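> The structure follows.
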Amino acid sequence: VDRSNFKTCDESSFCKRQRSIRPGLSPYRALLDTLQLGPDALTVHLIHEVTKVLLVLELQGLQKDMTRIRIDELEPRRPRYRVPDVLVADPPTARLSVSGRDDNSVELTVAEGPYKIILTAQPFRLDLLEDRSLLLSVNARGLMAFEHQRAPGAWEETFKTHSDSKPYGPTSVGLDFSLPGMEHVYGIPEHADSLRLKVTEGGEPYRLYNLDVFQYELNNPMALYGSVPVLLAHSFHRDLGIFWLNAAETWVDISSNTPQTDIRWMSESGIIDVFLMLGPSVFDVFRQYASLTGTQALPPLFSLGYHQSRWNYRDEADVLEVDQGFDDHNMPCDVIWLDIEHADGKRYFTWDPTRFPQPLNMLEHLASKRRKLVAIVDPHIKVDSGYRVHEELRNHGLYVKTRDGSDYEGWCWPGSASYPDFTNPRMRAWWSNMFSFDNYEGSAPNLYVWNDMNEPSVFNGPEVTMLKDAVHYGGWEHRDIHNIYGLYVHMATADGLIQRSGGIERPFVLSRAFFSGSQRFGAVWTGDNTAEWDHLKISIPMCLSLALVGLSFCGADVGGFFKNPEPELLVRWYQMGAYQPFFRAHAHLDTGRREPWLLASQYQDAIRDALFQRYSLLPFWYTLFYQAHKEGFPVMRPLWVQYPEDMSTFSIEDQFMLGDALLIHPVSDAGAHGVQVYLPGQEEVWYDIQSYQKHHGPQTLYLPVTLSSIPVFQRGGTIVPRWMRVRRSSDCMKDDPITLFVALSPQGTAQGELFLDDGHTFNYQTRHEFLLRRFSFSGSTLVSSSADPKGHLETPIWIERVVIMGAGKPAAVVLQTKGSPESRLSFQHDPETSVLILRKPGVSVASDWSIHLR
Amino acid sequence: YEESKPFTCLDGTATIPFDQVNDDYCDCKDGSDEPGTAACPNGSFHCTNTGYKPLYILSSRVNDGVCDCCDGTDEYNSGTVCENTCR
Ligand SMILES: O=[N+]([O-])c1cc(-n2ccnn2)ccc1NCCCCCCN[C@H]1C[C@](O)(CO)[C@@H](O)[C@H](O)[C@H]1O
Ligand SMILES: [Ca+2]
Ligand SMILES: [Ca+2]
């Protein structure tokens, strides 16, 4: 990466001013005479002791153990920005009561306890307590800064050759938070950095500003393509979360200090708008955050399969050859992707007239293979009087504008391009309607969309993005809205895929830029990584940090985007990707072709084995994503989420969990002969899913590996559903029978769930057409019951096999099903591995049933 | 009166009653007990394909919704009706 074109905090004038304020006595103080207790909130005036500027604090206790702090100017010359469309609803409030007061302090009680907020007057300060335990403090280090709007580098400011007219002057806001007892913080993606966030005292702050960074490097706090201003704090005793609802450029400082971590947010404009999510468990934090910004959109089943992509496939014949290559080499694949060379000179919604002259027939061929296609649609529109999309947006004034009133023009893939104002709802409605089958000619129901460069990337712009002083809907500057521009693109695109079907089909949209709330609209990936072992390793902490903040549909380009991976690296990347949520191979324009059958047979076979494992686990993946959709729980999880009291797991990032059932430690080193797998949990057992060998926790097990090894362990007490009949795509498999893998706890128990529906519509929600099954084992009986009775489904899916790990040989096996006579099942038992296989139960997955081992 | 014999796998790994041949569950390690279903991972399905060359396909492509044989006999219970295209 060339670091010179991207600002450090010193080169950012508002970061320099804010970060120059150091911990000390705050000049802000609360005017307790102005105190008011409104219906939904508490309001009190704040004053700067030197400048006499008057601010208004709006303090709210919220349902679900949350507090919201908002600070705006009392009488501003012009309104400050407040982030719209991110919150899914107005958060239900809880009543505040004054429960204590003196000359310099007011104590507040949220509802009837146990949460209390102490407002200190001089100096201004907020403390949050459960009973008498101090949870969090606000402005304890006195770092609050609120630059008020003055009379229209503090003003006009230049970086390189680009000039920010800055017509409103300095308007930055900042605030600090103290987390007593916390030594580990996580979140604020996206950064190519470790899962556990590092202290920023002797270096740069973490930066949140959606930017396109060419050949990004590892282990540094430079801002990447997406920004989610959510930080999580974990200790042995409690979990906390901070949600800084600001859409402008934001810098975050982290300092450690009895152990305590301090966090300081510094934003360029808007109001102060922060949510304190009080836990106490990390899953409470998930629920708290999900109630604010929503949950992961339920992906259509196909999008959880394997995606085959590159820049670029030449033509329809090439796409069909790739399709046939998967079948001819017995490798599953659901989607083939079309990068920017498929369009007419990077005019999106078009097709190259020579290389893609009949897209419908290409899409029909893929449909006959029961496969899908993804076409890229970027948010920059070529300035071209012959380009209908450009003419309509120009004629309807839907472009981002400059201060003189003309449409902004930058440089991107098609050369000179303009940028639709996606903050304008009329523009988003236009965009969404453009995806109708009449408007997007050549599109079909099995064509899906990829949104790239939506930071927005502007090749001739400052830091390769849009000028700060561009003007959007309502007169707001680009500096006010920057970090939600990508989300609006993702949102309008996803809505378009829904509308084009009459509101029936679920969308799939991959997006590069993102914000809080992007999980509602599809998937994200970590952009342009590199074919190197360290980039392989860093995929885990990057997606894990996105998982913790609600973005569960995450991945990194399998094989690396830049450069050519050696065959061993590509194999290890397929094994890593096969156990990560979004699973796509992608490659730069000048890389060699690396479709998985172009490798030597020994490398092909390990890749095929990794693909088979992924497709077999689709019922498991699908259920984890339904739980993410209903509860807000991440699919890919750090070990400390499942073992919050094991302090040796607080920094692990070469290992992760899928739900609570599978622990994954992929090989990420060339020529490795083994791996060190930490199996946590006291009184816990883990099963090597390849050898069925049981292991007791906690321990660090040395596991020898070969080229084909994917170290995966199933936790005792869990039941994992699998499709053991791998077919060429997920559409081919979605009526197939299920095999249940029961991993017995030391107490002889296990439990698990299974979600099923048609695989691609909203019928599960509009018509309750779905199944949610509970599988439970205790004593010597396996029972299937309904975990949601409202859901019914016509499906031929049945239970063809049950594999029980950690069981002795029974004398007989008896199955009971409602509506059927009592049946006897034959079985097979391995005394060495204690694995029991129940043959062909033959019962419908929609039926209640029980299997008893005598 | 009379009786009926059992079926044995072509690799001799087992012997099963004939009601477990094509019963949509894999009992033979070589897949020989399910030549007409998709139950075995290593099985094969035979397209007779009258009017063209006969063909062997993977068992996993039986009733997958995709027309693999020109005579369409690989799709007999999947919802995909395959026209005969052996010409
Ligand atoms: O070399 N420079 O710095 C540079 C400077 C200028 N320029 C112009 C005026 N002023 N400067 C122009 C170009 C470049 N290099 C090109 C960088 C290649 C990196 C592509 C990023 N990949 C994107 C897009 C896809 O490639 C295709 O849609 C996806 O495949 C991918 O997934 C996605 O991330
Ligand atoms: Ca059989
Ligand atoms: Ca078929």
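Shown for chain A, in order and in Swiss-Prot numbering: 33-184, 224-328, 348-944.
According to its header, this structure was worked out by X-ray crystallography, 2.5 Å.
Backbone N, Cα and C atoms are what each Cβ position is placed from, and that goes for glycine too.
Straight out of Swiss-Prot:
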- A:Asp283, A:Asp429, A:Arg602, A:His676: substrate binding site (BINDING)
- A:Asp542 to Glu or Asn: Loss of enzyme activity (MUTAGEN)
- A:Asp542: active site, nucleophile (ACT_SITE)
- A:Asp618 to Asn: Loss of enzyme activity (MUTAGEN)
- A:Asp618: active site, proton donor (ACT_SITE)
- A:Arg818 to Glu: Disrupts interaction with PRKCSH. Nearly abolishes enzyme activity (MUTAGEN)
> Cβ within less than 8 Å of a chain B Cβ is the test here; which of the recorded positions A:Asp429, A:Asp542, A:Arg602, A:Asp618, A:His676, A:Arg818 meet it?
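Filtering A:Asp429, A:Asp542, A:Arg602, A:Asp618, A:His676, A:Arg818 for a Cβ under 8 Å from chain B leaves A:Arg818.
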> Taking 8 Å from the centroid of the Cβ atoms of A:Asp283, A:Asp429, A:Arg602, A:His676 as the cut-off, which other residues in that chain fall inside it around the substrate site?
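For the substrate site, the extra neighbours are A:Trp401, A:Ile466, A:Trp540, A:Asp542, A:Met543, A:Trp615, A:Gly617, A:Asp618, A:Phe651.
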> Taking the Cα atoms as reference points, how far is A:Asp542 (mutagenesis position) from A:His676 (substrate binding site) in Å?
13
> What are the sequence-distant neighbours of A:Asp618 (mutagenesis position), meaning same chain, six or more residues apart, C-beta distance under 8 angstroms?
A:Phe285, A:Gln286, A:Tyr287, A:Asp647, A:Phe651, A:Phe652, A:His678
> For the missing segment of 19 residues, report the Cα-Cα distance in Å between the flanking residues A:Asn328 and A:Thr348.
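Those two Cα atoms are 8 Å from each other.
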> Whole-number answer please: how many Å between the C-alpha atoms of A:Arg602 (substrate binding site) and A:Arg818 (mutagenesis position)?
28
> Out of A:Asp283, A:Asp429, A:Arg818, which recorded positions lie by ligand 1, with a C-beta less than 6 Å from some atom of it?
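Near the molecule: A:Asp429.
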> Nearest to A:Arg818 (mutagenesis position) by Cα distance: which of the binding-site residues A:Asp283, A:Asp429, A:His676 is it?
A:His676
> Within a 10 Å radius of its Cβ, which of these recorded positions (A:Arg602, A:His676, A:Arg818) has the fewest neighbouring Cβ atoms?
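Each of the recorded positions A:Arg602, A:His676, A:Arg818 was scored by Cβ atoms within 10 Å; lowest is A:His676.
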> Hey, what's the widest CA-to-CA gap across A:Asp283, A:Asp429, A:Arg602, A:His676, the substrate contacts in the record, in Å?
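Taking every pair among A:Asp283, A:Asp429, A:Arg602, A:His676, the longest Cα gap is 17 Å.
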> Would you count the other CB atoms within 10 A of the CB of A:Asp542 (mutagenesis position), including those on all shown protein chains?
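Step by step: centre on the Cβ of A:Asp542 (mutagenesis position), count other Cβ atoms within 10 Å, giving 24.
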> Per 10 Å Cβ neighbour count, which of the binding-site residues A:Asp283, A:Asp429 ranks highest?
A:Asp283
